[PDB]
Amino acid sequence: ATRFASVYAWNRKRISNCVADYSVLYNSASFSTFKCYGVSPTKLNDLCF
Amino acid sequence: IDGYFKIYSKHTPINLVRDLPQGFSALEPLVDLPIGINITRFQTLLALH
Amino acid sequence: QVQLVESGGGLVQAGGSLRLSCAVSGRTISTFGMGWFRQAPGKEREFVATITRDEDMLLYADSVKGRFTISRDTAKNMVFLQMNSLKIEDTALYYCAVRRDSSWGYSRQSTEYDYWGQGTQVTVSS
């Protein structure tokens, strides 16, 4: 809800500080919100892109 | 290195007039910048009255 | 396209369960995904659970509530999925053949294909 817009004006960031609040559901309620194409979300933990 | 720009820092109170002091002091890591921009030269910024 | 072997498919049925399955390109290898999306005009379409290549995560409901899906076989490699209760109404064509997409993932908006294709014209809607 801060300093963001639509696709035409999205916000760009990169830092090794933390992970946004999307991972809250990645503990016991991992719904399809984590839309991954070609790879599974689990593979992210083992290795990254 | 490998596209990761790293900044280290350390502060130590002193009492000197010229030249650096003696002793040893490690520089704790400060922040890693994954900007990955080619770097060839640098300049300093100072405050002028 | 050449039709792929299957052990039961088509329109769903009320009550009970159906082990919808389709033959996979690989043999004796279970490290593959699968998608059962059916393309057809109109709003008479319902989302179908997808299985990722890793297979550790099952369906869009996660492994917390889902059940393991068998994807290994001896005579002919096949993938077995369990169907949850859904409305019997259906109008999309069913064609168990080689899948047009192989980069299976956890995405929801992703679908098997955009357009339709050759398949049986069975319909119980109109």
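All residue numbers given for chain A refer to Swiss-Prot; the residues shown span 344-392 in order.
So how was this one determined? The header says electron microscopy, 2.9 Å.
Here the Cβ of each residue, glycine as well, is placed from N, Cα and C on the backbone.
Natural variation at this site is recorded by Swiss-Prot as A:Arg346 to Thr, annotated: In strain: Omicron/BQ.1.1, Omicron/XBB.1.5, Omicron/EG.5.1. Counting every protein chain shown, the number of other Cβ atoms lying within 10 Å of the Cβ of A:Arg346 (variant position) is 6. The DSSP secondary structure for A:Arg346 (variant position) is coil.
Here the residue is the original one, while Swiss-Prot reports the natural variant A:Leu368 to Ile with the comment In strain: Omicron/XBB.1.5, Omicron/EG.5.1. The Cβ of A:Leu368 (variant position) lies under 8 Å from the Cβ of A:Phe374, A:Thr376, A:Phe377, each on the same chain and at least six residues away in sequence.
Proximity of A:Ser371 (variant position) to non-local residues of its own chain (separation of 6 or more, Cβ distance below 8 Å) is seen for none. What Swiss-Prot says about the natural variant A:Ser371 to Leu is this: In strain: Omicron/BA.1.
Under its natural variant annotations, Swiss-Prot gives A:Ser373 to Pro the following note: In strain: Omicron/BA.1, Omicron/BA.2, Omicron/BA.2.12.1, Omicron/BA.2.75, Omicron/BA.4, Omicron/BA.5, Omicron/BQ.1.1, Omicron/XBB.1.5, Omicron/EG.5.1. Sequence-distant contacts of A:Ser373 (variant position), defined as residues of its own chain at least six apart whose C-beta falls under 8 angstroms from its C-beta, comprise A:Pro384.
Summarising the environment of A:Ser375 (variant position), the number of other Cβ atoms within 10 Å of its Cβ, over all protein chains shown, is 19. DSSP gives A:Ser375 (variant position) a coil state; it is part of no helix or strand. Swiss-Prot gives this note for the natural variant A:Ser375 to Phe: In strain: Omicron/BA.1, Omicron/BA.2, Omicron/BA.2.12.1, Omicron/BA.2.75, Omicron/BA.4, Omicron/BA.5, Omicron/BQ.1.1, Omicron/XBB.1.5, Omicron/EG.5.1.
Looking at Swiss-Prot, the entry for natural variant A:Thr376 to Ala says: In strain: Omicron/BA.2, Omicron/BA.2.12.1, Omicron/BA.4, Omicron/BA.5, Omicron/BQ.1.1, Omicron/XBB.1.5, Omicron/EG.5.1.
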Subset of variant positions A:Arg346, A:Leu368, A:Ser371, A:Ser373, A:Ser375 within reach of chain C (CB-CB under 8 A): A:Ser371, A:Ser373, A:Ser375
